[PDB]
Amino acid sequence: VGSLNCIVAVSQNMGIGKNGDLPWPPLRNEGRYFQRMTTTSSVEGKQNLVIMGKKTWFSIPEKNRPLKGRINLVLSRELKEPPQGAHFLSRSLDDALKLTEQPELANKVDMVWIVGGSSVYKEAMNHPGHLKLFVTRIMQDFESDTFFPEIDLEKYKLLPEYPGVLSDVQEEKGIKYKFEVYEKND
Ligand SMILES: NC(=O)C1=CN([C@@H]2O[C@H](COP(=O)(O)OP(=O)(O)OC[C@H]3O[C@@H](n4cnc5c(N)ncnc54)[C@H](OP(=O)(O)O)[C@@H]3O)[C@@H](O)[C@H]2O)C=CC1
Ligand SMILES: CN(Cc1coc2nc(N)nc(N)c12)c1ccc(C(=O)N[C@@H](CCC(=O)O)C(=O)O)cc1
C-alpha cells in the first residue's frame, strides 16, 4: 500500500551470502539498522510487510523468527503452507503485492520491504514504478556463492542524502561499510 523498497548488504565483489549465511562476521549495528529501517512505520496503527525467498527465511536465527513487529511473507512455489513462524506464503512477487490490496492487509500495511534472495531482488528491480534501494556497501571482498544483481545507473539515481541514514563511513570488527539510497521511477 505505501512504498516498495529493497534492503541489502553487499561486499565489494557483489556478494550477499555464502552457505546459507552472510559472507562476513556479524556486524551488530548493521543488523540494528536493518531492523530499524524495516520495522519503522511511517503511519499510526500500521506495520511494514517483509517479503523474502525461502532460503533467506531459513538463514535468520530461529530465535528471531518471525522478525518481530513486521508482517512476514515468504515466497516459494514448492511450499504448501508458510514455514513455521511465517505469516504468509505467496508463489510469486505479483501475488504478494496483489495480497496487499486485499481488504485483509489493505489497511494494516504501510511500507513493503524486499529483504532478499537475489532472485527476489532481480524481479523487484525490474518491476514497473517507484522503487528505492537501501544498499549497505561492505568495503572489501568476501568469498560468496550468491550475488546481488547489477544496478543500472541509467535507471537508478544515488541520493546525495536521506533522512535517518548516516552519510559517513562506519567501521566494525575492522570492516568499513557505508549506507546508500537509490531511487527509480519509470
Ligand atoms: N547480505 C544480504 O543482504 C542478504 C544476504 N542473504 C543471504 O543470501 C542467501 C539467500 O539466498 P538466495 O539463494 O538468493 O535465496 P532466496 O532467499 O531468494 O531463496 C530462493 C528460493 O526462494 C523462492 N523464490 C525466490 N524468488 C522467488 C519468486 N520470485 N517467486 C517465488 N519464489 C521465489 C524459491 O523457492 P522454491 O524453491 O521453494 O520455489 C527459490 O528456491 C543466504 O546465503 C542468505 O544468508 C539473503 C538476503 C539478503
Ligand atoms: C540474512 N538476513 C538478511 C540481511 C542481513 O543483513 C542485512 N542487511 C541489510 N542491510 N539487508 C539485509 N537484507 C540484510 C537477515 C538475517 C537475520 C536477521 C535478523 O535476525 N534480524 C533481527 C534483528 C537482529 C539485530 O539485532 O541485529 C530483526 O529484528 O530484524 C535479519 C536479516
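Residues displayed in chain A correspond, in order, to Swiss-Prot positions 2-187.
Heads up, the Cβ atoms here are built off N, Cα and C, so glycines get one too.
Lifted from Swiss-Prot, the feature list:
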BINDING   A10, 16-22, 55-57, 77-79, 117-124  NADP(+) binding site
MUTAGEN   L23 to F, W or Y  Decreases affinity for NADP and dihydrofolate over 10-fold
MUTAGEN   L23 to R  Strongly decreased affinity for methotrexate. Decreases catalytic rate constant 200-fold. Decreases affinity for NADP and dihydrofolate over 10-fold
MUTAGEN   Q36 to E  Reduces catalytic rate 2-fold. Reduces affinity for dihydrofolate 9-fold; when associated with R-32
MUTAGEN   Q36 to K  Increases affinity for dihydrofolate about 3-fold. Reduces affinity for NADPH about 3-fold
MUTAGEN   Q36 to S  Increases affinity for dihydrofolate about 2-fold. No effect on affinity for NADPH
MUTAGEN   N65 to S  Increases affinity for dihydrofolate about 15-fold. No effect on affinity for NADPH
MUTAGEN   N65 to F  Increases affinity for dihydrofolate about 3-fold. No effect on affinity for NADPH
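Packing around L23 (mutagenesis position) is summarised by its Cβ count: 20 other Cβ atoms lie within 10 angstroms of its Cβ, all protein chains included. Over all protein chains present, the Cβ of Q36 (mutagenesis position) has 15 other Cβ atoms lying within 10 Å. Taken residue by residue with DSSP, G18 (NADP(+) binding site) is part of a strand. According to DSSP, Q36 (mutagenesis position) sits within a helical segment.
Only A10, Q36, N65, of the recorded positions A10, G18, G21, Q36, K56, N65, place a Cβ under 6 Å from an atom of ligand 2. Take the binding-site residues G18, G21, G118: by the count of other Cβ atoms within 10 Å of each Cβ, the lowest one is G21. Taking a Cβ distance under 6 Å to any atom of ligand 1 as the criterion, the recorded positions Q36, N65, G118 reduce to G118.
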